[PDB]
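This report refers to the structure that appears directly beneath it.
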Amino acid sequence: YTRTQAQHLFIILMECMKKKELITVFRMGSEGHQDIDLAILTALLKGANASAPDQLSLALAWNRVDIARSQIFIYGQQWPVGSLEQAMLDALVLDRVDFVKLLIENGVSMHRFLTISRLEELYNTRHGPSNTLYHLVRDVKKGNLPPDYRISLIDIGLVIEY
Amino acid sequence: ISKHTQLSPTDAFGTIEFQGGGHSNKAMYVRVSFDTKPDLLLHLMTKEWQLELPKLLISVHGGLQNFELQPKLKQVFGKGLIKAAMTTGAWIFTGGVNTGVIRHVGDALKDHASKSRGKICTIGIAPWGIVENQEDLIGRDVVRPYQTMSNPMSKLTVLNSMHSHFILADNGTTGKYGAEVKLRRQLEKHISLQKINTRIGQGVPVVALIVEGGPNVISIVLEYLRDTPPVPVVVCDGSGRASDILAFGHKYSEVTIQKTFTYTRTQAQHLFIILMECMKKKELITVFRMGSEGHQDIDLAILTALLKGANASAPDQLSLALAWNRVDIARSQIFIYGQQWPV
């Protein structure tokens, strides 16, 4: 393949094998990683060299519930304080019902997560599908709505009553 | 100190709600001293909690540390245990805390609850000093919230959910185990002598299930074997702990050079006397294999170990199989060639 044993790329190959903590090999019918998509995605969680909240955020953004259920939520992960609450809030904003169910199953409870501030933040999101709530708030207030208006829970009460 | 405590009255009983995982489960609980007579315990379990007397009792033992099982073994363990405890009206005694084999029992109960009806009376006898929150449960006779999330830095183990009832025993100490073994054994011994509704004169049959384990599991299985009513035990091979050691030692009934495990104080300290006595009482041990031998289902392996362990006649086996409402067991293990029923 090359100029005999005189010319070789063995130094480059040895350096790559020195950095072998990142290489992932896909083998058909092997012990693990039976599919390419699993092999590609599972090589980014460990390759990020980041914390468990970062892996959870990546799996939430990708909308891959199975990856987080199998490669993230494992025994002994050492979640910091206030991390699963932020993950639940971000999953609630993005309309990821599967991740909400998985987080509820894995410890978090709505009786402690949901406060007044977090609900009022949930009512003022720009992610997810479109809605007609802003038109309702405008119509309840009979117009005269200034731009960049924060929606308070009193407005929600008024629109529910209407 | 030499156990210099104060005999104050109880201040923690009622019902607890498990905020956390995706289930709405209630769990009655009390807090009593570890020197309590079994008579009032059974009175409380029969009258206050309204539990009918079981036709079978399964005492589950194991190692008090987290481990892992192969995915093939979990399917043939959890489903079989749930089937055996559900088809036959039975009680399951467990540690109660969320460690080791008890977590496997908990997830086995979780998997069953999403596809079948009925409730399984799982009773946990846990020490009071190891729960995550000794507080938040002081409200007597009132529903108390409980959080399933636990931080590993707290040095305490959270109470396992999916348990029907709890019996908490405190010796006055916190952070150490060993406050419940005597009470659990005394209650099991007393309930073994309790008379079943059949008027033949037999008590409820008690069985022992061993998963994983440690150095003390050989001592407790010897205590089971040496008891005046012999209590059969059932062990599993795929765990890898001393249960696997006992399963390997079941072969070659009475190779002492295989004593090196990096598990005890070298070859100087051994439990080989206890192991040899357990193998001396070999006729009661039952080993479960994943298809290597007969009885590939642990629901049958548990039930078939009580018929021969009773050391009774064919009418008693027939009465037990009739009370359990298991027609297949009586058809296959009782009604066999040459049984010689009396007149």
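Here Swiss-Prot sets the residue numbers for chain B, with the shown residues being 127-325, 351-405, 420-508 in order.
Per deposition record, electron microscopy, 3.2 Å.
Backbone N, Cα and C atoms are what each Cβ position is placed from, and that goes for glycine too.
For the mutagenesis experiment B:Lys198 to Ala, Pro or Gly, the note given by Swiss-Prot reads: Reduces calmodulin-binding by more than 50%. B:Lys200 to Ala, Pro or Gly appears in Swiss-Prot as a published mutagenesis result, with the remark: Reduces calmodulin-binding by more than 50%. Annotation of the published mutagenesis B:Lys205 to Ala, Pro or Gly in Swiss-Prot: Reduces calmodulin-binding by more than 50%; the original residue is retained in the structure shown.
Of the listed mutagenesis positions B:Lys198, B:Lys200, B:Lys205, the Cβ environment within 10 Å is emptiest of other Cβ atoms at B:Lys198. Counting only the Cα atoms, the space from B:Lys198 (mutagenesis position) to B:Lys205 (mutagenesis position) is about 12 angstrom.
In the three-state DSSP scheme, B:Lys200 (mutagenesis position) is classed as helix.
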